[PDB]
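Participant: Got a structure for you, written out below as structure tokens; questions coming shortly.
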Amino acid sequence: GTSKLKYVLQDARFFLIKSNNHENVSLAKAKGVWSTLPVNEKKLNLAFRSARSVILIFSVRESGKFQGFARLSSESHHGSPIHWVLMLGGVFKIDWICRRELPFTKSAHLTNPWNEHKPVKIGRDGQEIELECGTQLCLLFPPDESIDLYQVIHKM
């Protein structure tokens, strides 16, 4: 069902993450980690202290889709080097909530007030998505039956 998902998303903050290749999102899905440029790292660390959940919604450049979304489980920290394909800051630990794709064609009815009400697919890496738009976007994703949100709920 969708009840534990709605609980995790209650009063959450949402951020659009843009990756220039699939390899980096694949590594993030495998290792439960993300890294970003200092301007966004500072924003995400502030957000992590400020909200019950911070949700990263991933989109690979030119793919026409989102590739899933995840919850920050830590602030950034400086583990073994991650062989990202590229100045990069600390590593955030993340817990995936959905590893399934969502095509942009399915989110065309959602506009982001924090980016001039442009369609939510439009945005620079790190763009915040307002609460209502972000919640509706996450709920559009196909359910990911491989994930048990009981584990995620325990960390909040």
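Numbering starts at 1 and runs along the chain as displayed.
Structure method, as recorded: X-ray crystallography, 1.5 Å.
Cβ coordinates come from backbone N, Cα and C, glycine included.
Got these off Swiss-Prot a minute ago, pasting:
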MUTAGEN   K18 to L (Swiss-Prot position 361)  Does not affect ability to influence alternative splice site selection
BINDING   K18, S19, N20, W34, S35, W84, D125  RNA binding site
MUTAGEN   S19 to A (Swiss-Prot position 362)  Does not affect ability to influence alternative splice site selection
MUTAGEN   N24 to D (Swiss-Prot position 367)  Abolished binding to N6-methyladenosine (m6A)-containing RNAs
MUTAGEN   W34 to D (Swiss-Prot position 377)  Abolishes RNA-binding and ability to influence alternative splice site selection
MUTAGEN   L37 to T (Swiss-Prot position 380)  Reduced binding to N6-methyladenosine (m6A)-containing RNAs
MUTAGEN   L44 to E (Swiss-Prot position 387)  Does not affect ability to influence alternative splice site selection
MUTAGEN   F66 to D (Swiss-Prot position 409)  Abolishes RNA-binding and ability to influence alternative splice site selection
MUTAGEN   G68 to I (Swiss-Prot position 411)  Abolishes RNA-binding and ability to influence alternative splice site selection
MUTAGEN   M87 to A (Swiss-Prot position 438)  Reduced binding to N6-methyladenosine (m6A)-containing RNAs
MUTAGEN   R124 to F (Swiss-Prot position 475)  Reduced binding affinity for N6-methyladenosine (m6A)-containing RNAs by 9-fold
MUTAGEN   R124 to A (Swiss-Prot position 475)  Reduced binding affinity for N6-methyladenosine (m6A)-containing RNAs by 100-fold
Participant: According to DSSP, collapsed to three classes, what secondary structure does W34 (mutagenesis position) have?
Facilitator: strand
Participant: When a 10 Å sphere is centred on the Cβ of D125 (RNA binding site), how many other Cβ atoms does it contain?
Facilitator: 16
Participant: Note the Cβ centroid of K18, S19, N20, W34, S35, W84, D125, the recorded RNA site, then list each other residue of that chain whose Cβ lies within 8 Å of it, in sequence.
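Facilitator: The surrounding set, listed in chain order, is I17, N24, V25, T36.
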Participant: Taking the 7-residue hole in the deposited chain, the Cα-Cα distance from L86 to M87 is how many Å?
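Facilitator: Roughly 10 Å, rounded to a whole number, separates the two Cα atoms.
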Participant: Compare the Cα of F66 (mutagenesis position) against each of the binding-site residues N20, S35, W84 and report the nearest.
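Facilitator: Comparing Cα positions, the closest of these binding-site residues turns out to be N20.
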Participant: Near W34 (mutagenesis position), which of the mutagenesis positions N24, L44, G68, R124 can be found within 10 Å, Cα to Cα?
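Facilitator: Checking Cα-Cα distances against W34 (mutagenesis position), the mutagenesis positions within 10 Å turn out to be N24.
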Participant: Let me check the 10 A CB neighbour count of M87 (mutagenesis position). How many other CB atoms are there?
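Facilitator: Here the count is 5.
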Participant: Which ones are near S19 (mutagenesis position): of the recorded positions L37, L44, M87, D125, which have a Cα within 10 Å?
Facilitator: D125
Participant: Quick one: of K18, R124, which of the mutagenesis positions has the smallest count of other CB atoms within 10 A?
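Facilitator: Taking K18, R124 as the mutagenesis positions, the minimal 10 Å Cβ count falls on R124.
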Participant: Compared by Cα position, which of the recorded positions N24, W84, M87 is the closest one to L37 (mutagenesis position)?
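Facilitator: Among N24, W84, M87, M87.
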Participant: Looking at the mutagenesis positions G68, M87, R124, which has the shortest Cα distance to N20 (RNA binding site)?
Facilitator: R124
Participant: Return one of helix, strand or coil for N24 (mutagenesis position), based on DSSP.
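Facilitator: In three-state terms, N24 (mutagenesis position) counts as helix.
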